[PDB]
Amino acid sequence: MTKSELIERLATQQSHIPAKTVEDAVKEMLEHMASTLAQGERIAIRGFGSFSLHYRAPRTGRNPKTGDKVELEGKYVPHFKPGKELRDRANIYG
Amino acid sequence: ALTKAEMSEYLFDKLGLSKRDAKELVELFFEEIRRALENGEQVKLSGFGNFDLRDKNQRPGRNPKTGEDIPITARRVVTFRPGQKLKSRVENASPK
DNA sequence: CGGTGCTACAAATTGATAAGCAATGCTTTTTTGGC
DNA sequence: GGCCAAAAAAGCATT
DNA sequence: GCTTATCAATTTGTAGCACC
C-alpha cells in the first residue's frame, strides 16, 4: 500500500468525508510527523508504536564500491518501535 | 511528544475540519496502516518510510535479570525503513 | 472543553543472532500538475 | 477518477 | 566488513487517551 493507495482506501470507506479532504489530511499528518522528528521530538501513538531518534557516533566510513575512506560526522536517524497491538496483530505466528 | 490529540489539532487549524473528523481521520490513518500490516502487506509511504514485515526464526535468548537461557520464539515483526528525504531532515536534528 | 483510571510504554540488564549501512551511477516506481 | 509526460522519490547494485 | 538492532523475564516510573 502506497501513500496514495492509503488515501483511496480511507476515502472509499468514509462516505461522509470528501476524498480531497482525506488527501490533504493524510499528507498533512505525515508532514507533521516528519517535522516533529526533524525538530528532535518523538512520536507516541499508544497501541500503534512510537518514533524516536537514535544517535550515530562519528566514524571513518567507506565507499562500499571503491573502498576509499570517508569521514562521517555524528548524526541522528529515525527509529520505530511497534506498539503492543501492532506487534500482536502483525505477528501471524500465534 | 507528538500525539493523536496534537495531530487532530493541526488538522483542525490548518485544514479547518470538525474536531470530530480531525479526530477520526487520525485514528483511521493508523488503523489503515495496522490493517494493511496484519494482512501481511507492505506499507510504503513516499517521503516518509516503509513498514516492512520480516519473519524471524527462533534464536537463543535469556533472562536479563538472572541468566536463564530462553529461546526467543519465532515470529513476524514490523520494521521501519526511513527514506533518504526523511533521513536528511533528521540527521541534523537536535534532541529536544 | 476537561479530569482521570487504565495500561501501554520506556528504561535496564546479558549475550547469540539478525539487520542495517558509508558513495553513487543507473533503473524503476510513485507523485505531480495540466486537461 | 483517468491519461500522460515530467519531476520526484525510491530501489538496485551491495546498502 | 563493521556497527547497530533484536529479544528473552521482572521491575519501576511515565504518559497516551478512551471514557466519563
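Heads up, chain B uses Swiss-Prot numbers, so what you see runs 2-97.
Cβ atoms are placed via backbone N, Cα and C, with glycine included.
Record features (Swiss-Prot):
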MUTAGEN   B:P65 to L  Alters DNA-binding specificity
MUTAGEN   B:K66 to S  Alters DNA-binding specificity
Exercise for review: Around the Cβ of B:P65 (mutagenesis position), how many other Cβ atoms lie within 10 Å? Please give the count over every shown protein chain.
Suggested key: 7
**Study point:** Secondary structure of B:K66 (mutagenesis position) (DSSP, helix/strand/coil)
**Key:** coil
